[PDB]
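Here is the structure we will look at.
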Amino acid sequence: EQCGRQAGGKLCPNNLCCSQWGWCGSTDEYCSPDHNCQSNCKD
């Protein structure tokens, strides 16, 4: 995993959103509070 709880709090590179799964990306499944985004979220 790249980020988030699964990776002991690592932030994503390039301002990317950390999904609930601990991976980095820029679309809704990564960024939405409705999908429990962990960091750099779209709110």
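Quick note: numbers on chain A are straight from Swiss-Prot, i.e. 18-60, in order.
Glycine too: its Cβ is placed from the backbone N, Cα and C atoms.
The domain 'Chitin-binding type-1' annotation in Swiss-Prot covers 18-60 and rests on sequence analysis. In Swiss-Prot, a natural variant is listed as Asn31 to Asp, annotated with the note Possible deamidation.
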Over all shown protein chains, what is the count of other CB atoms within 10 A of the CB belonging to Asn31 (variant position)? 7
Secondary structure split (DSSP) over the domain 'Chitin-binding type-1' (18-60) reads 10 helix, 7 strand, 26 coil
